[PDB]
Protein chains: 6
Amino acid sequence: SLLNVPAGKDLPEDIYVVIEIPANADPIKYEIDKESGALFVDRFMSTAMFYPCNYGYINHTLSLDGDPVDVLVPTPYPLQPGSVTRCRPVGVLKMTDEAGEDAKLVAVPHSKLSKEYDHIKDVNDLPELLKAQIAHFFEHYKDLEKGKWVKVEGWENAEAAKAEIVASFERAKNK
Amino acid sequence: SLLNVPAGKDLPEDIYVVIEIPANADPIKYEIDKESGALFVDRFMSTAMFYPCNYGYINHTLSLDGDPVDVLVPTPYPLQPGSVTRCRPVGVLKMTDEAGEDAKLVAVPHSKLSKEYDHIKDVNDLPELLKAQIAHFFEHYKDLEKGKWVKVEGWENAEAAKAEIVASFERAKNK
Amino acid sequence: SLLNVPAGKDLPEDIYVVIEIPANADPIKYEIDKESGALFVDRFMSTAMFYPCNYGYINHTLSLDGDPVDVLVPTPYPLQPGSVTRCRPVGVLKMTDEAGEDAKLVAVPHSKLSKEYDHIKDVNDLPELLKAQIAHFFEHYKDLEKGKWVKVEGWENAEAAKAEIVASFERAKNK
Amino acid sequence: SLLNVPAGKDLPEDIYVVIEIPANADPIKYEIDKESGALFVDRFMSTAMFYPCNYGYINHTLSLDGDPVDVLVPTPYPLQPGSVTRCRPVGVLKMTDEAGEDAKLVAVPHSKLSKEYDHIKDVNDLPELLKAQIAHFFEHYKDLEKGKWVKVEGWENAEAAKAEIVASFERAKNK
Amino acid sequence: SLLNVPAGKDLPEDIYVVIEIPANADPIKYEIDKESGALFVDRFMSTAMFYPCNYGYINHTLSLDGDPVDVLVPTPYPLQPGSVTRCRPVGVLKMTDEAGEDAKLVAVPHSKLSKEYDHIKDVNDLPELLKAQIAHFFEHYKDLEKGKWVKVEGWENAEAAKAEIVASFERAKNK
Amino acid sequence: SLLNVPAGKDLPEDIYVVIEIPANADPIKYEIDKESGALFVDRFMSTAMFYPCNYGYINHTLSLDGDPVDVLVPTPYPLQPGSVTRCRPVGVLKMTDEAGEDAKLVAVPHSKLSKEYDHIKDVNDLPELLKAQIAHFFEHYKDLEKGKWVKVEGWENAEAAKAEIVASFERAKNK
Ligand SMILES: [Ca+2]
Ligand SMILES: [Ca+2]
Ligand SMILES: [Ca+2]
Ligand SMILES: [Ca+2]
Ligand SMILES: [Ca+2]
Ligand SMILES: [Ca+2]
Ligand SMILES: [Ca+2]
Ligand SMILES: [Ca+2]
Ligand SMILES: [Ca+2]
Ligand SMILES: [Ca+2]
Ligand SMILES: [Ca+2]
Ligand SMILES: [Ca+2]
Ligand SMILES: [Ca+2]
Ligand SMILES: [Ca+2]
Ligand SMILES: [Ca+2]
Ligand SMILES: [Ca+2]
Ligand SMILES: [Ca+2]
Ligand SMILES: [Ca+2]
Ligand SMILES: [Ca+2]
Ligand SMILES: [Ca+2]
Ligand SMILES: [Ca+2]
Ligand SMILES: [Ca+2]
Ligand SMILES: [Ca+2]
Ligand SMILES: [Ca+2]
Ligand SMILES: [Cl-]
Ligand SMILES: [Cl-]
Ligand SMILES: [Cl-]
Ligand SMILES: [Cl-]
Ligand SMILES: [Cl-]
Ligand SMILES: [Cl-]
Ligand SMILES: [Cl-]
Ligand SMILES: [Cl-]
Ligand SMILES: [Cl-]
Ligand SMILES: [Cl-]
Ligand SMILES: [Cl-]
Ligand SMILES: [Cl-]
Ligand SMILES: [Cl-]
Ligand SMILES: [Cl-]
Ligand SMILES: [Cl-]
Ligand SMILES: [Cl-]
Ligand SMILES: [Cl-]
Ligand SMILES: [Cl-]
Ligand code: NA
Ligand code: NA
Ligand code: NA
Ligand code: NA
Ligand code: NA
Ligand code: NA
């Protein structure tokens, strides 16, 4: 199942991301159920917004919210929910939501999948529009849902992203 | 796998539905294979019709046709085949087909997924057009397939739907 | 999982094909990972081309490239990645790529799924345009990827396709 | 505008069809307004059905219902509403609806657009499934609309189709 | 052309709306050019948002921003840009943007197109979620565009909507 | 109509492009008919290829093939056939086809539509993958059509593109 996919070939540089939500999709918030490996509908989002990138997680990690760490993956074409993409972390958007600190990593397709993102080595190489769109999305996507909310704290670099990967990988290792 | 998803958090009021066919999709009749949990193509439907709602089943139930009980789930946006949605039963369309009585439950997204359907408490709260579309779909979707056919028997309420859930859950329990 | 799906009800005449890529889709080359059964992104294809048919494989087979044997399945509407379709082999396009001989079977939906393809009994019954499109696709889809390439060797009949099925089924049987 | 498009290069053998509704589309019944040439929504159809082919009309014709003659055009991929396709008539489905006799021509893409349909010379060469789907569609698409209804009278050949073209062209000529 | 479409059969009760942007579409802000009647790209919107309803205007009106009055039209399925739908006004969202007061009417499909919206007689009958989504959309869709901004002032009823229609119709009449 | 759209606000720097074919679309080759301004189907393309960018023309120009000059426009999301986008030329792919020299301009969305392409000032700033995809597309898209063919001659800069615009604008001016 999706439950059995590694965190990565060589974390934190070389990771796999399980996709839950495609870029530019209908506002259905899918989440993989850890017990079954199945894709569940968490909610029908209430704002008229879409994820700027594919959205998913790194398996065999545990963030402080109790779920695997959250990752955005830009691609040339939207990915299928439940698919897995090999990627390389390049930055992280720090934020707190209704449950606490819950960072949003950005990882680009690995060179072996495409050469398109090889020039993106660190967070400053991400397009400014994309970064602003991501920040705006997380600032506002919960605006019409009672008891959900976000404080966006700012962009940090690839080293920071990799530290978060390692930390949440080690957290799951000793659960 | 999808094989391991509960029938519900608290049946029959609070159920999970495994989706096989999205609303308003191409006429591919997918079915989950009970042995593998994989999505198989049962047939390419022959009429130029689409399911008015997402279509799927409640796991760990057994109807008289030998399959898990059939459920229609209206949503704001079509769901992915193989995904699972938490729902609440609100009515049932009774019918017989070429194999016998094989009712079609209607269950709406659970309040925790959306508030949109909370006002739908019983079958009379479903839109009349939607109910008529569902009835017409099942009356006609087999019209061009030899040895497939339907007799639609009528709409019944949420209590009737819940009774069917319990009955087919208990049937699977002792198989 | 998809790992547990038979090669066929009655190979080589009656087979199942696990779909990885839909017909006429975005240029994402998905592949099922044999370890996990999950759909991985192999690459983002570099040419502006699409598969003329759904593309996938027969489980529990092993071709000389180390993967299960490759199958194209024409359908009236594109199939979902990760779904399984019952089919009947009708021809094969022989070719060598950067790793060696790696034939592309064509199998049509089984009569039980549709009557649409029953008249296609052998390779000469496939539409000429479709065959030419398939040949052209494999001749060119790697043209912009370094270290990937193809030599198309020609169309052969249904008996040849069935021989390839049996051979790669027997190869996996003794791995 | 679309108002100024010829009926055909060489009617009735060589015609243009203005497309109003794509094949396999959402149930929005678009119609070109004769005054403005704009695409208007006639209605949101009430049954869960789709047109088996693109649907439109031959400009500068007048059928007995007061509109230009109705044409179905099968294509490999759905056409855009408001686009124009060169075609060749091959058959006609005779029927009466709530307003009277209102035949449905079938015309295939002209050889200059594609070779795919050149083998379809007359109504017997159309696929049987497609013809049955068209007949079933018109028999049922008005089933949930009060004061709309259909009596399907049967398939006739290409000569009959061409006669209808000429007759409605001549009708518009002297309005 | 679209330039020649009436404001309505019987304004302000019975209007036509020219659609520029479909509901739930990609973030391309199309606008009809008054000179040519063609659909121009005004901009590629910068936030990750979509219009909750189809969006367009009433022809032969002039609002204070210099364009025809703006209308949102909910439908069961998204409409084609450049198409025209007969509708009935039911409410208005008052707001000011970077150019001044520029209200957003809501008009539902006319009864002759569908019975689905007949129960919506006034603004209080619109779903609360939809109204909140519309308000949130206009509050935020310009958030990442320099020199574009919005102050949302509040919902008013069908009479207010009709007054705005009449006022901008009369404004265009004497330009 | 589309017939009445200017070549540009300030040619050759500031142009309008009428879109005929969206990026990444089905293989329907639409063309605007100069007489009617309507979108006609020229052909159903025979290779399994798609245009890497939106494709269209500059109105009120005449190239040596007798049609207005051909332009590719990259956008974040595909454009609607028949829509018009303001753009800025940045390069040109020179080639000859079955009718003669028939260059393919590349023009990016004008700064007023988006800031995304402002950094693309000349042909060397276009992504290498995109340029290679465009070249490969034109080298191969006619490979399965008798009496259609292409010789790609190479990329030239923005000044060359602008010269071609001016030349074909002046050609149409004196027809
Ligand atoms: Ca989308
Ligand atoms: Ca998450
Ligand atoms: Ca969270
Ligand atoms: Ca999280
Ligand atoms: Ca659909
Ligand atoms: Ca079932
Ligand atoms: Ca049944
Ligand atoms: Ca059943
Ligand atoms: Ca496609
Ligand atoms: Ca393979
Ligand atoms: Ca290979
Ligand atoms: Ca292979
Ligand atoms: Ca469709
Ligand atoms: Ca008609
Ligand atoms: Ca009629
Ligand atoms: Ca008619
Ligand atoms: Ca959309
Ligand atoms: Ca406007
Ligand atoms: Ca405004
Ligand atoms: Ca306005
Ligand atoms: Ca596409
Ligand atoms: Ca051209
Ligand atoms: Ca040419
Ligand atoms: Ca040309
Ligand atoms: Cl791991
Ligand atoms: Cl993306
Ligand atoms: Cl990498
Ligand atoms: Cl259970
Ligand atoms: Cl639904
Ligand atoms: Cl509930
Ligand atoms: Cl097996
Ligand atoms: Cl196919
Ligand atoms: Cl068979
Ligand atoms: Cl004419
Ligand atoms: Cl069609
Ligand atoms: Cl012809
Ligand atoms: Cl008027
Ligand atoms: Cl809508
Ligand atoms: Cl009304
Ligand atoms: Cl001009
Ligand atoms: Cl593009
Ligand atoms: Cl510019
Ligand atoms: Na909130
Ligand atoms: Na039947
Ligand atoms: Na290569
Ligand atoms: Na009726
Ligand atoms: Na702003
Ligand atoms: Na050729």
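In order, the residues displayed for chain B correspond to 2-176 in Swiss-Prot numbering, which applies throughout.
Each Cβ is built from the backbone N, Cα and C atoms, and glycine gets one as well.
Taken from Swiss-Prot, the feature substrate binding site applies to B:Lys30, B:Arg44, B:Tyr56, B:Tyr142. For B:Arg44 (substrate binding site), the count of additional Cβ atoms within 10 Å of its Cβ stands at 18 [all protein chains shown].
Swiss-Prot lists B:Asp66, B:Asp71, B:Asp103 with the feature Mg(2+) 1 binding site, giving sequence analysis as the kind of evidence. Sequence-distant neighbours of B:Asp66 (mutagenesis position) (same chain, 6+ apart, CB under 8 A from its CB) are B:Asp98, B:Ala100, B:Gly101, B:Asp103.
The Mg(2+) 2 binding site annotation in Swiss-Prot covers B:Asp71. The Cβ of B:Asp71 (mutagenesis position) lies under 8 Å from the Cβ of B:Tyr56, B:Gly57, B:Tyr58, B:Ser64, B:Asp103, B:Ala104, B:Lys105, B:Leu106, each of these being in the same chain and 6 or more residues away along the sequence.
Among the mutagenesis results in Swiss-Prot, B:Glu21 to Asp has the note: 16% activity. The residue drawn here is the original one. Remark: B:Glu21 (mutagenesis position) has B:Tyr31, B:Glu32, B:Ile33, B:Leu40, B:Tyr56, B:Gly57, B:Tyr58, B:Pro82, B:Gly83 as non-local neighbours, by Cβ distance under 8 Å and separation of at least 6 in sequence. Classification of B:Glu21 (mutagenesis position) by DSSP places it within a strand.
In Swiss-Prot, a published mutagenesis experiment is listed as B:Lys30 to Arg, annotated 2% activity. Around the Cβ of B:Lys30 (mutagenesis position), the same chain contributes B:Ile22, B:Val42, B:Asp43, B:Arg44, B:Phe45, B:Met46, each under 8 angstroms and 6 or more positions distant in sequence.
Here Swiss-Prot notes a mutagenesis experiment, B:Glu32 to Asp, with the remark: 6% activity.
Summarising the environment of B:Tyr56 (mutagenesis position), the number of other Cβ atoms within 10 Å of its Cβ, over all protein chains shown, is 23. DSSP gives B:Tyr56 (mutagenesis position) a strand state. Annotation of the published mutagenesis B:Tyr56 to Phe in Swiss-Prot: 7% activity; the original residue is retained in the structure shown.
Taken residue by residue with DSSP, B:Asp66 (mutagenesis position) is part of neither helix nor strand, so it is coil. Listed in Swiss-Prot as a mutagenesis experiment, B:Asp66 to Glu is described as follows: 6% activity.
Listed in Swiss-Prot is the mutagenesis experiment B:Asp68 to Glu, annotated as follows: 1% activity. Taking all protein chains in view, 16 other C-beta atoms sit within 10 angstroms of the C-beta of B:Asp68 (mutagenesis position).
Swiss-Prot gives this note for the published mutagenesis B:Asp71 to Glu: No activity.
Swiss-Prot documents B:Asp98 to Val as a published mutagenesis change and attaches the note No activity. B:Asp98 (mutagenesis position) is surrounded by 15 other CB atoms, counting those within 10 A of its CB over all protein chains shown.
In the three-state DSSP reading, B:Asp98 (mutagenesis position) counts as strand. While the structure shown retains the original residue, Swiss-Prot records the mutagenesis experiment B:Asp98 to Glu with this note: 22% activity.
The Cβ neighbour count for B:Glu99 (mutagenesis position), using a 10 Å radius over every protein chain in view, is 13. In Swiss-Prot, a mutagenesis experiment is listed as B:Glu99 to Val, annotated with the note 33% activity.
In Swiss-Prot, a published mutagenesis experiment is listed as B:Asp103 to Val, annotated No activity. Here the Cβ of B:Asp103 (mutagenesis position) has 19 other Cβ atoms within 10 Å, regardless of which shown protein chain they belong to.
According to DSSP, B:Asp103 (mutagenesis position) is assigned to coil rather than to any helix or strand. Experimental mutagenesis at this site is recorded by Swiss-Prot as B:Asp103 to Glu, annotated: 3% activity.
Annotation of the published mutagenesis B:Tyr142 to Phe in Swiss-Prot: 22% activity; the original residue is retained in the structure shown. Taking Cβ-Cβ distances under 8 Å and a sequence gap of 6 or more within the same chain, the neighbours of B:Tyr142 (mutagenesis position) are B:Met46, B:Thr48, B:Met50, B:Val151.
When the Cα atoms are compared, B:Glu99 (mutagenesis position) and B:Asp68 (mutagenesis position) turn out to be 14 Å apart. The maximum pairwise C-alpha distance among B:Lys30, B:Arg44, B:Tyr56, B:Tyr142, the residues recorded as binding substrate, is 15 Å. Secondary structure from DSSP puts B:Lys30 (mutagenesis position) in a beta strand.
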